[PDB]
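**Student:** Structure below; questions to follow.
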Amino acid sequence: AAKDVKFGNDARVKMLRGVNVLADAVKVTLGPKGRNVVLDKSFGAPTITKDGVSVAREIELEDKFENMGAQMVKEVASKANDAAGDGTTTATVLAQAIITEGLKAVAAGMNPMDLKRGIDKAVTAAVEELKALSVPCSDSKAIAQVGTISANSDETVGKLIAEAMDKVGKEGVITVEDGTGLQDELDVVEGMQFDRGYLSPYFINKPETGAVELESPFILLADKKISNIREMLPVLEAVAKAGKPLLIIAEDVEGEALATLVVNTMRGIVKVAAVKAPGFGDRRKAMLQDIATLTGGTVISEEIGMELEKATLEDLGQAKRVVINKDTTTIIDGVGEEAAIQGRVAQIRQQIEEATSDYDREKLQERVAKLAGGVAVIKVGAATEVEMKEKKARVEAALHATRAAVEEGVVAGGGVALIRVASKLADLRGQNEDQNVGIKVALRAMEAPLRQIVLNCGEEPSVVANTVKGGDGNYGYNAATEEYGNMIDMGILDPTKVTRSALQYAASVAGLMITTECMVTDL
Amino acid sequence: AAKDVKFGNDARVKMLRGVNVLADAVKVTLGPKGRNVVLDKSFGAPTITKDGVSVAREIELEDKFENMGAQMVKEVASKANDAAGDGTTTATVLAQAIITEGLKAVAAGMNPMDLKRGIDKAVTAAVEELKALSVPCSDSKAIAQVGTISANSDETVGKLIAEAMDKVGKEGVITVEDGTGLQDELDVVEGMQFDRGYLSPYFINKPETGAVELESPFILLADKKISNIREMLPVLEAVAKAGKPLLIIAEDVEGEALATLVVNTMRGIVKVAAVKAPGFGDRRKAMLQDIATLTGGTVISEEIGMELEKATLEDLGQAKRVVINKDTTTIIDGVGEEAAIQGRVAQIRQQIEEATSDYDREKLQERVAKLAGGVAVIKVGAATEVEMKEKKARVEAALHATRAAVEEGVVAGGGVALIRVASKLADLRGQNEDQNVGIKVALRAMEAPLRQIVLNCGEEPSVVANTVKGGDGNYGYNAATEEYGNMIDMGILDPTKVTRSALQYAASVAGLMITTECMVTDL
Amino acid sequence: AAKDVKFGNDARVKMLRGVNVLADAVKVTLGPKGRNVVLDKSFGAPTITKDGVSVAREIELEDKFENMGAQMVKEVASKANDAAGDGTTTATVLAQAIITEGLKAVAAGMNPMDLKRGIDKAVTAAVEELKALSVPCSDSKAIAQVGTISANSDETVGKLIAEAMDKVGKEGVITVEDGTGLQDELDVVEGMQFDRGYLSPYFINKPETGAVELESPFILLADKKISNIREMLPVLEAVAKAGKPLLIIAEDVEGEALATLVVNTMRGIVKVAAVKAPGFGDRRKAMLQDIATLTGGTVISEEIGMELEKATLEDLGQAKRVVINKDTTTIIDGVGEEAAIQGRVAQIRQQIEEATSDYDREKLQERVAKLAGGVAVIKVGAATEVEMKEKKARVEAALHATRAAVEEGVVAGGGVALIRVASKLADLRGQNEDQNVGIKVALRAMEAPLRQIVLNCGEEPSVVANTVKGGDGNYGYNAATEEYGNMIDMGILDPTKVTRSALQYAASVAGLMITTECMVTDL
Ligand SMILES: Nc1ncnc2c1ncn2[C@@H]1O[C@H](COP(=O)(O)OP(=O)(O)OP(=O)(O)O)[C@@H](O)[C@H]1O
Ligand SMILES: Nc1ncnc2c1ncn2[C@@H]1O[C@H](COP(=O)(O)OP(=O)(O)OP(=O)(O)O)[C@@H](O)[C@H]1O
Ligand SMILES: Nc1ncnc2c1ncn2[C@@H]1O[C@H](COP(=O)(O)OP(=O)(O)OP(=O)(O)O)[C@@H](O)[C@H]1O
Ligand SMILES: [Mg+2]
Ligand SMILES: [Mg+2]
Ligand SMILES: [Mg+2]
């Protein structure tokens, strides 16, 4: 309907207020100092989680303007959250500080554009500093510590992550499942994971994550694309006798012919999934073969002249479960044959050696690696189901952060990096004063999140911040210790990527918020 | 729609108030001192039951926040209630005490996390103490006493439970049915019970319990899974002539093929149930045979080459009634053949002796035991139908508690164990003061429920509690006696499991409530 | 329903107020001095763009009268915006100034008709002056500057435009696509663009622009019109096996026979597009051949006697993507054959030389040119997706302005031309005093937008305007420099066309607004 539009400060104020409200809840929560949080639901019994984001997610502002402003922060934060895996709160915190200052500057009447530019400039500088500052991720002990941070003093999670990580290998993917029982179980599962997307979000399964899990999926592998129903049909007929959920692997499915018939014609009542076959060219075929062996199913190719129609259910392999995400599709455990799987690996392994070329070797080695590596599953036990879910969520978050952290390497946590960089940043000047102030603002913003932790401590963040700044090198405040020590030595490190990601997003949000002169809402 | 969100104390207060309201009603009811209770219904004539839970169930809070808070307690309590079979109220009572104190601490501004940790720590310690404290369940006389407790001075129920228990055997399952007449009837029913789930909750019958009872069920046993309709169909055709409700036993039914056709295609107007055949492997087959003999029906196997289609109704056995619960499925009474059943038992019995191996013996013995044991049914008479229903419900509750109690063993009732443990607990210290207070709080919480009983007595719980604490060993207050005596000697014992369960859940709830900074509701 | 009607000043005032509100937001935004702008949305997260228009678009007036008045300005402005590519704001600014003065005159009670006439007369004179004033567009360096203006100090955009422009050629069309990644990519794409409309807006694709883009379009070329389904059908059948989206090229499709069947009979679920074949006569055929070669598809003609029905999918070519706009339809990249395409070009090229006649040469040369030129695609990277979209939009706007600007040639920006012309204009007199005032008003209107920029600067526009007027030749104020210098030398030039377009439209609007005695609204 009609929209109410506000311009200038009035628009800004609404945004600011909204931002603060969201930020405030988030800020307190963030930091190990902050207590976890439970979220009430009108819908049903309250949801128990430990995420800054969740608080934000819950929080809605009645005021449209405020709400919208709040929303803006959240969306950006989530984006940072996804990439970083962590630091959702941090970005929010950073954004709020930046925005407020920026708004004040707007109040100043300085031209916000320069400020944004200055902020951006500052951010870039900070990023560079951070990168230099950052150091490679430390060993598993560090990993556990990294895990613990995501843990928020969940020792078990960190341990689990480290343990899972060790067995699987850092590179190897780790999957989390609900625990069978209170005791956690870590079982390596045989199977291969290949990075393939899900063709359509429609395929995407019930769960919020949107990764699709199939129970006892059936795997059909075809090198060939599945053009039309007719070729499909005789597969289907066997499938009808089946009815265990179907997963399909094809080089590609041409959307219209297959999908049009499938969607419109076919109810698709039986669960189906489609993924592109991994790799391309011979390698793709090889990968398919590897998959096929692991599945224990067989692959049909035109070259073979095997017909999909002809192929029965038996040809299709089965998996204990399959999980698919947009980035990647994995099979937790193909039934496979133990001998068969091993034999294939050896054969591939032999091939790897055989090939003179690195390229050939790499492909072969990659192929073997996938099968050999398998996938790792982690079960989280809990005293209660609710706890388990909560624990599981935390575990998952930790895992992603840990994985990201390791690759990125770790930087001192506590926003130490942020504060440290800022000091260097301060010297840098923007082109013009307006830019200069913005740059300063950004610096100020960085400082704030350190303070917030301190505030949670109840120690006066001013002293801490001042002290932190004074210390050269990696100097920081450990909340738990409440003692000054090297962050690295302490072993509490925040991932570089996460820190970087959050800062950039927050800056972006802040800049956007500052710029946005006007807001419009519905009446 | 839009949600109203509250944070901090404000959120807490709403929860607290809600908790109190629910708790208060429950607390008074709990304890033999408390009077039973009737629940009004707008729907229709009031419902008469004797459960603390029911009061809670009825109670809804108009305030969303309060209501939600209330809900949280209830849900946890119910969970405890299910496992313990009893102590629903106790958990609620415990939770309330813990929550209030925890909230106060929150008011204190101590970091609730430590408190929760302390509480958890305290709980763990208490649990250990309780376990040591607990003693094995006493004999039937004790059992009756246990029954009486569930009875809340329902002598008959305890007697019935004991009587039923004796005949059936404690291990043997006892089932309760509405009494034919005022006089209770205890009839042992021939039949076997095997622990199998119901495939789908959809199958789950009308009654609230969700156990499904079939009247004159027909039993089809197939070793083989029922893949598809077609094989099924000729069974069905016979069934059409039939129309007595069908129960199906199959090793498994593959969901999609059978279910998809069945659900979509088949109205399923005739009652149908499916259960997995008990056991696996040969034993499963053997079990099926045992079942088949008991049913008097025949089993069809691929190995036999008998066809389901071929099999007629006659092949299917009939049961007088079948009850299915998720944990287990039982047949109250297969028509069976008296001779046939006996013969099979003997044959199995011979087999048991025959097998050298323990394993073989165990399976065989288990098989015979099921048939031999049969199931026991208890009828509850009542002056009026309404009374009977009420009585029946009480009886059922008592039975579960008794069964749980016996296995667990009995500990002094009256919350004596709780108070006793607490004293020991007090010495234990948490890591930090905040934890310490939480630990103390938990201890305090334990004490409270003893007081509540005393309050019902009208005696000043302080003195009683003090006295109780002072006494070493099992020292407690018997409400009925209003005299001090050994709980064990008194023979009023609360099950260890129930006590433990309630405490843990309550603690969990309390901890959660404390933690939950914020609540959100719809507007 | 019933309408509320206002006449005379009352109607005018509502319009005026509405105009001002819209204008005010726009005016501030306009000019590099003005900050960009973000637009709030009730619908979802706010939209980030940099357009004066967008602000106007957002702005709606609650008052019907005001809103309607506001709408009038916007619609005209947009029209100017489309043609000019730029100067949307300028027109709005101009209109507002004119309207207010005109209204005042209406208040004066002078007969507005004369005023309108005077305004029109003034406009015409101004236009002539502008045209003389205008100079040809300068070289790429200028182009970049032109780009930067559209950029609003987006250096990259200007660079991209210049870079894209250089490679493609100014004449050559440049297309913008979202960047694959943060880094922009400029790839020339092989393909030909021919100016053909889309038969129906229905065809028009999802995007707001209404240009239709097909992914991997299939191209069917027929010289012949597609009369009816039947001939079509065998094409369709092949297509059914297909299902990649179809694009159709035909000399014409007779609407009723094809469309009636197609629309009604055919769901048209598969994407389809139709375009008229470029050119007419032999040239058209030749063009088709060129297209066909580029596509790699084949064309079917009656003369050939090839049947559409007979023709398979293979005959149809494929394009990586096709974009269609009403003015023109382009194929970004036909798969084509590299050799084939080249060969055809050579063949055509030979033909061009071969033909004695200029006419023949021109057609041939044009034909070759299209293939040879190909299309250029620009990718815009962004830190974030949102940014990219915003950047992309800006880029697109810049491109259109640049293209227009170059052809038109550049005139001094800053409204320098407008002010300059006005002085000359002032001498000119209208037929009658009422006309005279209107003429003056128009002159005044022209001056205003210069002032607005100055106002953004915060410099007093009076002095600047006076100074600007005083300077002969191209004299203007550079906001960025805040120094006086030649506009041309500065290199900040606004396109003649855009300036002219905006002025004319604004004048038209203003005249209309003045004339409109009465407004009617719904109640
Ligand atoms: N003992 C500690 N001393 C100093 N800072 C710590 C300590 N443990 C963790 N932190 C810091 O607390 C922050 C991590 O907490 P949290 O994960 O809540 O923040 P976040 O990642 O921004 O929020 P969210 O995880 O909800 O997105 C990091 O800056 C981390 O270094
Ligand atoms: N004569 C008695 N003296 C002392 N305490 C008693 C006596 N009889 C029963 N109790 C105690 O009263 C409590 C049992 O009552 P009740 O079953 O109402 O509590 P509850 O199990 O927590 O509530 P609900 O059964 O509604 O879940 C136990 O702690 C039990 O030991
Ligand atoms: N440094 C400068 N000095 C003087 N005027 C400038 C300078 N850079 C740009 N301008 C002027 O600002 C105006 C262009 O800004 P803008 O594109 O916002 O106006 P617009 O085209 O009317 O609005 P829109 O683009 O929203 O339709 C032109 O008159 C242009 O010459
Ligand atoms: Mg985090
Ligand atoms: Mg009880
Ligand atoms: Mg413009």
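Per Swiss-Prot, chain A residues shown: 2-524, in order.
Quick check of the header: electron microscopy, 8.0 Å.
Note: Cβ is positioned from N, Cα and C throughout, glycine not excepted.
Pulled from Swiss-Prot, these are the listed features:
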MUTAGEN   A:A2 to S  Complex stability is significantly decreased; when associated with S-76, same residues as in M.tuberculosis
BINDING   A:30-33, A:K51, A:87-91, A:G415, A:479-481, A:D495  ATP binding site
MUTAGEN   A:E76 to S  Complex stability is significantly decreased; when associated with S-2, same residues as in M.tuberculosis
MUTAGEN   A:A109 to C  Forms inter-ring disulfide bonds. Prevents ring separation and leads to the formation of high amounts of symmetric GroEL:GroES2 complexes
MUTAGEN   A:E461 to K  Temperature-sensitive lethal mutant. At nonpermissive temperature, the rate of general translation is reduced and a defined group of cytoplasmic proteins are translated but fail to reach native form
**Student:** Would you mind pulling the DSSP three-state label for A:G88 (ATP binding site)?
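**Tutor:** Once the DSSP labels are grouped into three classes, A:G88 (ATP binding site) ends up as coil.
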**Student:** Whose Cβ, among the recorded positions A:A2, A:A109, A:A480, has more other Cβ atoms within 10 Å than any of the rest?
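**Tutor:** Highest number of other Cβ atoms within 10 Å: A:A480.
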**Student:** Specify the count of other C-beta atoms within 10 Å of the C-beta of A:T90 (ATP binding site).
**Tutor:** 28
**Student:** Using C-alpha atoms, which one of the mutagenesis positions A:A2, A:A109, A:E461 comes nearest to A:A480 (ATP binding site)?
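**Tutor:** So, spelling it out, the nearest of the mutagenesis positions is A:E461.
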**Student:** Which three-state DSSP class does A:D495 (ATP binding site) fall into?
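**Tutor:** Assignment for A:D495 (ATP binding site) reads strand.
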**Student:** Roughly how many Å separate the Cα of A:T90 (ATP binding site) from that of A:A2 (mutagenesis position), to the nearest whole number?
**Tutor:** 35
**Student:** In whole Å, note down how far the CA of A:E461 (mutagenesis position) lies from the CA of A:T30 (ATP binding site).
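**Tutor:** Each residue's Cα considered, A:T30 (ATP binding site) and A:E461 (mutagenesis position) end up 18 Å apart.
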**Student:** Taking chain C as the partner, extract the recorded positions from A:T30, A:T90, A:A109, A:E461, A:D495 whose Cβ is under 8 Å from a partner Cβ; order them by sequence and answer 'none' if none remain.
**Tutor:** none
**Student:** For A:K51 (ATP binding site), what residues in its own chain, 6 or more apart in sequence, show a Cβ-Cβ distance under 8 Å?
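**Tutor:** For A:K51 (ATP binding site), the qualifying residues are A:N37, A:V38, A:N153, A:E391, A:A394, A:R395.
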**Student:** So among the binding-site residues A:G32, A:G88, A:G415, who's got the most Cβ atoms within 10 Å?
**Tutor:** A:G88
**Student:** Which residue among the recorded positions A:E76, A:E461, A:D495 has the fewest other Cβ atoms within 10 Å of its Cβ, if you could check?
**Tutor:** A:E461
**Student:** Which one is closest to A:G415 (ATP binding site) in space, judged by CA to CA distance, out of the mutagenesis positions A:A2, A:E76, A:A109, A:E461?
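**Tutor:** Out of the listed candidates, the nearest Cα belongs to A:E461.
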**Student:** What Cα-Cα separation, expressed in whole Å, is found between A:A2 (mutagenesis position) and A:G32 (ATP binding site)?
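**Tutor:** A Cα-Cα distance of 42 Å.
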**Student:** I'd like the Cβ neighbour count for A:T30 (ATP binding site), meaning other Cβ atoms within 10 Å of its Cβ, all protein chains included.
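**Tutor:** A count of 25.
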**Student:** Running a distance check here. Ligand 1 versus the recorded positions A:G32, A:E76, A:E461: which have CB less than 6 Å from one of its atoms?
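**Tutor:** Listed by sequence, the hits are A:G32.
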**Student:** Could you give the Cα-Cα distance between A:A109 (mutagenesis position) and A:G88 (ATP binding site), in whole Å?
**Tutor:** 31
**Student:** Rounded to a whole number, how many Å is the Cα of A:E76 (mutagenesis position) away from the Cα of A:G88 (ATP binding site)?
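**Tutor:** Roughly 13 Å, rounded to the nearest whole number.
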**Student:** DSSP on A:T30 (ATP binding site), three-state: which is it?
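**Tutor:** In three-state terms, A:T30 (ATP binding site) counts as helix.
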